[PDB]
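Colleague: Can you keep this structure in mind? I'll have questions shortly.
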Amino acid sequence: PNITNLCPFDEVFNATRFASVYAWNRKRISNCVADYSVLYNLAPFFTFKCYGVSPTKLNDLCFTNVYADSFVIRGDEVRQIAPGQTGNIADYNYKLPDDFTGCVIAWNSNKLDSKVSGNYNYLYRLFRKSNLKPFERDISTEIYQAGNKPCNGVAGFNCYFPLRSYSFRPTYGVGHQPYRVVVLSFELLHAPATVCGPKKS
Amino acid sequence: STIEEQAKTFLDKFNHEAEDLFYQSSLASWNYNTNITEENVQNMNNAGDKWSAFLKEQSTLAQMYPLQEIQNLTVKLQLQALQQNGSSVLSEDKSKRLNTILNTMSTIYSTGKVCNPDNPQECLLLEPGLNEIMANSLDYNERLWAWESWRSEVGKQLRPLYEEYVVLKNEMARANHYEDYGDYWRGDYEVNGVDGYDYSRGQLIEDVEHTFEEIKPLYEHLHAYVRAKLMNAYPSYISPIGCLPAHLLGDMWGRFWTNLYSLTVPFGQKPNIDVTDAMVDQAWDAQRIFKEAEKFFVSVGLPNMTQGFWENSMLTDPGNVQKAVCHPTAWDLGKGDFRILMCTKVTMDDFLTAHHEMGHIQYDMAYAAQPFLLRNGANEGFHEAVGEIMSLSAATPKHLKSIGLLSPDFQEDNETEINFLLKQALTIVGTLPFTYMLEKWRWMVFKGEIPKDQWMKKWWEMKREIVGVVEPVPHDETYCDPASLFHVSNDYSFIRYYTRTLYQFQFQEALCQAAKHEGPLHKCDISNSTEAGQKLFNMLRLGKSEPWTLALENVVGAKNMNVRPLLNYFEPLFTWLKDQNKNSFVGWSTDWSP
Ligand SMILES: *[C@@H]1O[C@H](CO)[C@@H](O)[C@H](O)[C@H]1NC(C)=O
Ligand SMILES: *[C@@H]1O[C@H](CO)[C@@H](O)[C@H](O)[C@H]1NC(C)=O
Ligand SMILES: *[C@@H]1O[C@H](CO)[C@@H](O)[C@H](O)[C@H]1NC(C)=O
Ligand SMILES: *[C@@H]1O[C@H](CO)[C@@H](O)[C@H](O)[C@H]1NC(C)=O
Ligand SMILES: *[C@@H]1O[C@H](CO)[C@@H](O)[C@H](O)[C@H]1NC(C)=O
């Protein structure tokens, strides 16, 4: 390692405008600076939930292939991100396999998203077919047929629009304020393996 | 699938949209209440129009799914609540006629003015001048003059107007397959679909009148005692054997009995408890009052209330730069927002009302997890009782001793118990029969089974034979005296008071018996009892997803209203009255004529 060969993977923890939940942003990391003890020392970040491997011993194992994930959700559903729970978002917006090995980070965005007029620029899918596959992205806004009946994607009755809109404001209490969430995952040993950091012998 | 999944998805979409629009309208209303401007009035009109249009469209959309083949219960309850359009069945002509007639009600009440001839240019309104000339005087001539004059020009204006109102309400009831508008009011107590918990719309009148028949002797004895006190005080005007005319009850229409407290106390030399002196000598303010209130609430077991309240609250009036109403209210906003609006003044009743409103906010916060439609109490009586439990509990001298306000030098004996129970009885048993009377009257007048041209004569007779109050002067058929109340003019349910009074005592007995605070009933403290708080919350969380009988079962174990807790609360006072007032004449004579 050197390591002043920086790569812009720390911008996902400090950005200007996060994406929606249906268009969750997927990123690849390789041959980078593998500094992760600094992330644990960042006080403003609050929710540090790891399920796959040891958090304090996350740096022990070299990360051959790293995937980063970014989006924003509502306050209540940060608990639904944990594997093994069904309902909205967890089944209609984004899925996490039970055997998934990685970590999830969440923090508050009360002062970076609020607006006196109400922010309506964040959307989420409310309707979907039987299920979304784990680690898959659905963008299309095809008119959701509901149950049965000859409602061939017209409007109004029975058939419903899948993508609904969020609403965020300053006067909301805890449980409705926006929460910015990122996910870190990794996979092993395919193409000559690239990065791992502070193996301070 | 079948229409079950259709109803589920439609209810989900409605929940989201209604939540957003309701939050918008409620936040606008709060902003107007904090600061009054004409543009805020325009915003009020816009938000109300949007909410009305959305409700109409969503109800018309929901009217498609029939209720016959639905097997769930919560979905069926939500669809039953939403499907009822309301006033949409009537044509636009009678709809706007109803809107205008309610406008006439509001104008003739809020702007209704009877002006003193002494100062025709600057005089008193219905409040507070009429109250202070009716309840703060001794001479009977001006008292009877005001009593006659208040309805001398107000009752005349509304009798044909009220006839139009009642016939239009009858048409309203007919349009929705209801026998009478009284059935429409009673429908809040109706539950179906559950075996053993079924409640019809008929049994309410029977069990309410049975409870009143049970409670009648205590009210009769208290009325006889007050009459004897009046005779021993001022016998120069009232016949020694005649009944009690209403104009001597202090209130203009005869609702409460508290303002007679100056001429009722038996223990005159004994000083009543008053913590205001120590309240001001220790520099108490609203912030500390609410701090100790939430400390008491977390002592009971309920969780501490939201932190966003503290930086989004208006407790102390910010001078006179802005003008706003400071009437104490608790506002539910949704999306984790609850607020309290009150102007803080240093008096014990303000302490009790602060506890009351904090309890109201607690009950509102309880059922946030329920869907939007089911975010309400089991009926129209749970809110007031579950708020007044803490008000009743915090008034005990033991609680004042514990909190550190009252000096422990105060001794506890039978005299203070008698005084406290006299005050509470004057508060409660003087308003129970009036509430029952008014509700029963509106019930059989909205059923339309009674004749028309001697309403006043029948009403006075059936008041005299039940409440034992005789009119001072005869009244003709053009008068509309029972319309002087605020509630009857603005179409409000008045039966919630009887239910609240019974339910609060039921709650108190069932929560002190499990609290194991042995002693008198009125010396029960809910604080420092986690089991009582858990027992309260196991029902206080439901909201209205389950029948009200199932709710009352989980905390009390009884399936209906029972007078026994109320008789237990006044047991010491009842014993005192029976032992002391045996020599005094009891009951009202049936042969008295004015
Ligand atoms: C973004 O904010 C965090 C807050 O702890 C800080 O640690 C980080 O250095 C910031 N990003 C940059 C590029 O400075
Ligand atoms: C209240 O409204 C008045 C008049 O519109 C304005 O002068 C004042 O600044 C307002 N105060 C607040 C706190 O909004
Ligand atoms: C009604 O639907 C709700 C939806 O969550 C479900 O939890 C409940 O079990 C259903 N009850 C019946 C009786 O179908
Ligand atoms: C939580 O409750 C405690 C009492 O148990 C109280 O002192 C504290 O102020 C409450 N939390 C907040 C944020 O008010
Ligand atoms: C309740 O418990 C607190 C905690 O010590 C105590 O200070 C208070 O005096 C107790 N009050 C009663 C009525 O037991």
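Quick note: numbers on chain A are straight from Swiss-Prot, i.e. 330-530, in order.
Positions of Cβ are set from backbone N, Cα and C atoms, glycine also.
Below, the features straight out of Swiss-Prot:
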MUTAGEN   A:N343 to Q  Reduced viral infectivity
VARIANT   A:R346 to K  In strain: Mu/B.1.621
MUTAGEN   A:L452 to R  Increased resistance to neutralizing antibodies. Decreases HLA binding to NF9 epitope. Increased binding affinity to human ACE2
MUTAGEN   A:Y453 to F  Decreased HLA binding to NF9 epitope. Increased binding affinity to human ACE2
VARIANT   A:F486 to V  In strain: Omicron/BA.4, Omicron/BA.5, Omicron/BQ.1.1
MUTAGEN   A:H519 to P  Increased resistance to human covalescent sera neutralization
Colleague: So which of A:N343, A:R346, A:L452, A:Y453, A:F486, A:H519, listed as recorded positions, have a Cβ under 6 Å from an atom of ligand 1?
Modeller: A:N343
Colleague: How long is the line from the C-alpha of A:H519 (mutagenesis position) to the C-alpha of A:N343 (mutagenesis position), rounded to the nearest angstrom?
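Modeller: Here the two Cα atoms are 30 Å apart.
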Colleague: Pop the Cα-Cα gap between A:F486 (variant position) and A:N343 (mutagenesis position) into the table, whole Å please.
Modeller: 43
Colleague: Find, among the recorded positions listed as A:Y453, A:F486, the one whose Cβ has the highest number of other Cβ atoms within 10 Å in the structure shown.
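Modeller: When each Cβ's neighbours within 10 Å are tallied, A:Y453 leads.
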Colleague: So for A:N343 (mutagenesis position), how many other CB atoms are inside 10 Å of its CB?
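Modeller: Result for A:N343 (mutagenesis position): 8 other Cβ atoms within 10 Å.
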Colleague: Once the chains shown are all counted, how many other Cβ atoms turn up within 10 Å of the Cβ of A:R346 (variant position)?
Modeller: 8
Colleague: Run through the Cβ atoms and count how many others sit within 10 Å of the one on A:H519 (mutagenesis position).
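Modeller: A 10 Å sphere around the Cβ of A:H519 (mutagenesis position) contains 8 other Cβ atoms.
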Colleague: Provide, as an integer number of angstrom, the distance between the C-alpha atoms of A:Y453 (mutagenesis position) and A:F486 (variant position).
Modeller: 21
Colleague: How many other Cβ atoms are found within 10 Å of the Cβ atom of A:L452 (mutagenesis position), counting all protein chains shown?
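Modeller: A 10 Å sphere around the Cβ of A:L452 (mutagenesis position) contains 16 other Cβ atoms.
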Colleague: To the nearest whole angstrom, what is the C-alpha distance linking A:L452 (mutagenesis position) and A:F486 (variant position)?
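Modeller: So the Cα of A:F486 (variant position) lies 22 Å away from that of A:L452 (mutagenesis position).
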Colleague: Whole-number answer please: how many Å between the C-alpha atoms of A:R346 (variant position) and A:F486 (variant position)?
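Modeller: The Cα atom of A:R346 (variant position) is 35 Å away from the Cα atom of A:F486 (variant position).
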Colleague: Through the lens of DSSP with three states only, how would you label A:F486 (variant position)?
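Modeller: Assignment for A:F486 (variant position) reads coil.
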Colleague: Under a three-state reduction of DSSP output, how is A:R346 (variant position) classified: helix, strand, or coil?
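Modeller: The three-state answer is coil.
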